[PDB]
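S.K.: Please see the structure below; I have some questions.
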Amino acid sequence: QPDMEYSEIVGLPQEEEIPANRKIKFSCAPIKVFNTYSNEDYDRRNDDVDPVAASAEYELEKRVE
Amino acid sequence: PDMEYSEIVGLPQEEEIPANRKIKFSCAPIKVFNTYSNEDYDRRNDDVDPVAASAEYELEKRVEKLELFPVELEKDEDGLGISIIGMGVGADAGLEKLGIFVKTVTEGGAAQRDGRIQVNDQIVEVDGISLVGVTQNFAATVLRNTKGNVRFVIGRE
Amino acid sequence: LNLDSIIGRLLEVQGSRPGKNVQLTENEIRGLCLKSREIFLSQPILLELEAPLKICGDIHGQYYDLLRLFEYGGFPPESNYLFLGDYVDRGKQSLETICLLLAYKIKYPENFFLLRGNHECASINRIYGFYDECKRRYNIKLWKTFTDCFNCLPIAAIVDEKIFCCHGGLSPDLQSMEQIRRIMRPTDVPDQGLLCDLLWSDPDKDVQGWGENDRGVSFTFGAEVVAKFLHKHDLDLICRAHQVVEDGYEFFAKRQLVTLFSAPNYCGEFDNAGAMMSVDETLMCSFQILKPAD
Amino acid sequence: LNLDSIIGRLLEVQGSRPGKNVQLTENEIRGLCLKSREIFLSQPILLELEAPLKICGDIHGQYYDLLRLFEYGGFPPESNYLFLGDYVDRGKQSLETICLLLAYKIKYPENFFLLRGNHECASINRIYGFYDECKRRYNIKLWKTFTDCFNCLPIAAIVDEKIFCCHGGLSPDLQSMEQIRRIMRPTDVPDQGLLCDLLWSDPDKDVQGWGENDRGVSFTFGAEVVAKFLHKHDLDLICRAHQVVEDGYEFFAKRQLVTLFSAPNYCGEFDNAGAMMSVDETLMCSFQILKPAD
Ligand SMILES: [Mn+2]
Ligand SMILES: [Mn+2]
Ligand SMILES: [Mn+2]
Ligand SMILES: [Mn+2]
C-alpha cells in the first residue's frame, strides 16, 4: 500500500556562482516525488487543540505549585 | 466464527426423578464445539510468582498506614544529598522485595537544604517509578539516573 | 464512557492469533469499573433471575476462550448470561476478559450477570496474577479501582426459584437466604464465615456432613448436606464452579449439584473442556462443551 | 524494555486506514523515555555527525506521514536519520510518533538522531495538544516523564563540519559553537536568549540584520546574517525546519540556508508536500518529496 513507484521531476538547476571553498554539492539529478495519502485517505485535521482553554488550565496548575 | 459442532452421548436417563422437581435434564446428544489447541493458544503463564507477590503486598500494606507527601529536589553536581538503605519484612527478608529508606541526609546537599526529607523517611516513588518492594540496587540505579528537578513521594508515620 | 467503541476494540481480535492484546486506555477501563460498580450496587446481592439463561464457570483470563464461548452460546443480548466468578488470575489476559464482561454488564444490565468468585478479592488476585498484569500493562492504581468494583459484585443467584448459583458452594452457617441479602457492599471477603464459604467451599463424596478443605480455607460438604439444603429451600439444583472438571461440567449427589468450568485446557496445565449449561424457558437444562482441538 | 516488540506494534498499522492508534503500555512508554534520556545525555548537546544521512523537518504527530518517510527513505538501519524537532502537538498521534522515534533512537543510537524543536518544551506542548493526548490516553504523570526526556534532547548538529542543523535558526548571541556545547541538560527552553533563538528564530527576505519576529518570540535574521555566520564558522549550509514550505524544502540566501518540512498537508490546513534532504558520503545533497495524492 506504500507507493514505491515515485515519479521524477526536473532536478535543482546548476548553480552559476558556487562559493569558492564550498565542500557540499547540490545534485542536478531528477528529484523523486513519492505519493502519500490524500486528505480523503488521511484526515490530518485536529479539532481537539484548544490553546486558549489549555492556557487557563495551565495558569491554575502554576498557582497550585 | 467457527460454528461447526460434533455430538457425543448426552446425559443418561435418570432412574429416580425426585417427585416435585421442576427443572429437567435433556437426554439429547451433547454438542461439542472446538476452541484452540495449546499449540495455537498457549494458555500457560510462567510469570505468576505468589511468594514474591506476598512480600511486596506486606510492604504495600505498611506504606498505606503512612502519611504520604510530595518533595521536589533540584539535583546538582553534588547529587541529591541522601543515602538510602533497603529494609524488608522479618528475619528472612530477602534482597528482592524491600522498602527504601533515607539513611543519611548530606549537610549542604539538596535534600538537606530543601528541609522536608528526614532520616528514616521512606521513598515511595521517584519520577513516577514505585520504590515499594524493590531491590536496593534497582533503587540506587533509579536515583542515580534521575536528573534536574526530581519528583518524590515520601512516606512518614 | 464510549461503550460501543470499547466493545468494538475488544472484539477486533476475533480471528487474530490467540494471545494478541487489546490495550484500552486507563480512563476507559476506569469508566467500566465505575459504571459497572453503580449497576452492581443497584441490583440485589442475591440475584433473582428468570430463564432462559446460559451459565458459565471459571474463565481465569483466557480471553480467546471467552470469545469462543460467546461465539457458540450467542453474543449478548441474543442469549442471557450468568457467570459464576473467577474472571481474573492465572491466565495472561485477565484485563481483556474482565473489561468485555463489564462492558456487557453495562450495556445489557437486565440480561447479563456476573457473580463474585474467590479471585475477585484483593488478597487473592494480588498474588495469582491480576495485580501483576495491571502493574505491567497499566498501574497499581488501576488494580485498586478493580478491587472497588469487585467488592460490589453480587454473591449468589436463584434462577426461577429453583437453581441456586454461587462460585464455591454451601456454608454450614447458611440457614436463610436473608443471611445473603443482609450482606452490605462494598465488602471484602473474610477468611472465614458465610461469605467465605459461598466463594470457597467444595463438594466431597467422601465426607458425610462438613469436613476440612485441603485449600486451608472453608469446608467441604457431602451429598446429604446438599439434599437437606435443597429440601429446606424448595430448590432443585445447586450450580457452582470453582473446581476444574474434565468435561467442563460434573454432577454431584446424583443430579442435585453441578460444577461448571469454562476455561478449556486450564492455564495450559490440564486437559479439560469448558462447558456452559443452558436453561430454557421450561427449565430444561442442557450442556454445550468447548473442547480444544488436537 | 522489549524494543523489538514495541517497534513491531508501532509498525503493525502499516496498511491500516490512517488514524488508527497504537496503544502501548504506560511502562513501555516510560521505559522509552528513560532509556532515551540516558542516551541523549551520553551524547553531545551539539552533535557531530557524518554522512550518509537523511535529514527531516517537522512531523507534529502526523504518524502515518512519518511511516511514509521511513517507507520511502528506508527504515533504520538501512538509512541514517537526523530529525530537526517538533514531533508532538497539532496532530492527533503525537504519542505514536514520539514513541517510534524514541524506539529507533534507543535501537540505533549511532545511526539515528533527534533534535529538540520548540514543541519539545512543556510550556508549549501543554497547550498545543500533547498534554491533552497524554491525559486522555494515559495520565498526567506520563506527560511529566516526556518532559524529563525532552529536556535532555540535543540542540544542534554539524554534519561533516559543513552543515549546521537546528530546528529554528540563528541567534544574535551566537559567536562560538562552545556556547552551544556548554549548555547543561536537562534544561527548559527560556523565553529569550541563545537557546530560545536556536529553536524559534526564522529567516526573513525583507530584514537586513535582525528583525522582530511575528511569533512574539525570538527574532528574524536576513541573508547577510546567514553569509556572515557561514564564513565565520567555515560552514557551507544551515539546515533548519520550523516553517511550513510548499514543496517540503525551500532555499534561502541563495542556497546558504534550507528549510525542511516533513508533515504533508500540514494539520489539514495547508497544501504542502513534505521533504527530506539526503547527504551522501561525498557531501552531495539531494531532495526527496512526499506529495499528497489527489
Ligand atoms: Mn478458579
Ligand atoms: Mn475459585
Ligand atoms: Mn512546527
Ligand atoms: Mn517549530
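Numbering, chain C: per Swiss-Prot, residues 7-300 in sequence.
Determined via X-ray crystallography, 2.2 Å.
Note: Cβ is positioned from N, Cα and C throughout, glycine not excepted.
Quick paste of what Swiss-Prot says about this protein:
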- C:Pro50 to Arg: Promotes SMP complex formation (MUTAGEN)
- C:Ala57 to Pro: No effect on SMP complex formation (MUTAGEN)
- C:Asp64, C:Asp92, C:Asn124, C:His173, C:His248: Mn(2+) 2 binding site (BINDING)
- C:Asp64, C:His66, C:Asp92: Mn(2+) 1 binding site (BINDING)
- C:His125: active site, proton donor (ACT_SITE)
- C:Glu184 to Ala: Promotes SMP complex formation (MUTAGEN)
- C:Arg188 to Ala: Abolishes SMP complex formation (MUTAGEN)
S.K.: Roughly how many Å lie between the Cα atoms of C:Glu184 (mutagenesis position) and C:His173 (Mn(2+) 2 binding site), rounded to a whole value?
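M.R.: So the Cα of C:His173 (Mn(2+) 2 binding site) lies 18 Å away from that of C:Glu184 (mutagenesis position).
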S.K.: Give the number of CB atoms, excluding that of C:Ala57 (mutagenesis position) itself, located within 10 Å of its CB.
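M.R.: Taking all protein chains shown, C:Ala57 (mutagenesis position) has 19 Cβ neighbours within 10 Å.
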S.K.: Find the one among the recorded positions C:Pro50, C:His66, C:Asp92, C:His173 whose C-alpha lies closest to that of C:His125 (active site, proton donor).
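M.R.: Closest candidate to C:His125 (active site, proton donor), judged by Cα separation, is C:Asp92.
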S.K.: Can you tell me the CA-to-CA distance separating C:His66 (Mn(2+) 1 binding site) and C:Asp92 (Mn(2+) 2 binding site), as a whole number of Å?
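M.R.: Counting only the Cα atoms, the answer is 6 Å.
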S.K.: Residues other than C:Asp64, C:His66, C:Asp92 within 8 Å, Cβ to Cβ centroid, of the Mn(2+) 1 site?
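M.R.: Same chain, not in C:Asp64, C:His66, C:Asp92, Cβ within 8 Å: C:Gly63, C:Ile65, C:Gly67, C:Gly91, C:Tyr93, C:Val94, C:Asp95, C:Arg96, C:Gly97, C:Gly123, C:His125, C:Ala247, C:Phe267, C:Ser268, C:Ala269.
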S.K.: Given the mutagenesis positions C:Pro50, C:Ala57, C:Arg188, state which is nearest to C:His173 (Mn(2+) 2 binding site) when distance is taken between Cα atoms.
M.R.: C:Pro50
S.K.: Which recorded positions of C:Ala57, C:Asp92, C:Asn124, C:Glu184, C:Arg188, C:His248 contact ligand 2 in the sense of C-beta under 6 Å?
M.R.: C:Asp92, C:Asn124, C:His248
S.K.: Taking each of the recorded positions C:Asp92, C:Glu184 in turn and counting other Cβ atoms within 10 Å of its Cβ, which one has the fewest?
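M.R.: If we count Cβ atoms within 10 Å for the recorded positions C:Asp92, C:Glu184, the smallest count is at C:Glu184.
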S.K.: Should we count any of the recorded positions C:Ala57, C:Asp64, C:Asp92 as near ligand 1, judged by a CB under 6 A from one of its atoms, and which?
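M.R.: Among C:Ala57, C:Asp64, C:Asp92, near ligand 1: C:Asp64, C:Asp92.
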S.K.: Please report the DSSP secondary structure of C:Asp64 (Mn(2+) 2 binding site), reduced to three states.
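M.R.: The three-state answer is strand.
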S.K.: Rounded to an integer, what is the Cα-Cα distance in Å between C:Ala57 (mutagenesis position) and C:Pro50 (mutagenesis position)?
M.R.: 17
S.K.: Of C:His66, C:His125, C:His173, C:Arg188, the recorded positions given in the record, which has the fewest other CB atoms within 10 A of its CB?
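M.R.: Output over recorded positions C:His66, C:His125, C:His173, C:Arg188: least Cβ neighbours within 10 Å is C:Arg188.
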S.K.: Given the recorded positions C:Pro50, C:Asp64, C:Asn124, C:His248, which one's Cβ is surrounded by the fewest other Cβ atoms within 10 Å?
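M.R.: C:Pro50, out of the recorded positions C:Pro50, C:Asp64, C:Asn124, C:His248, has the fewest neighbouring Cβ atoms within 10 Å.
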S.K.: What's the CA-CA gap between C:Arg188 (mutagenesis position) and C:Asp64 (Mn(2+) 2 binding site) in angstrom, rounded?
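M.R.: The separation of the Cα atoms works out to 26 Å.
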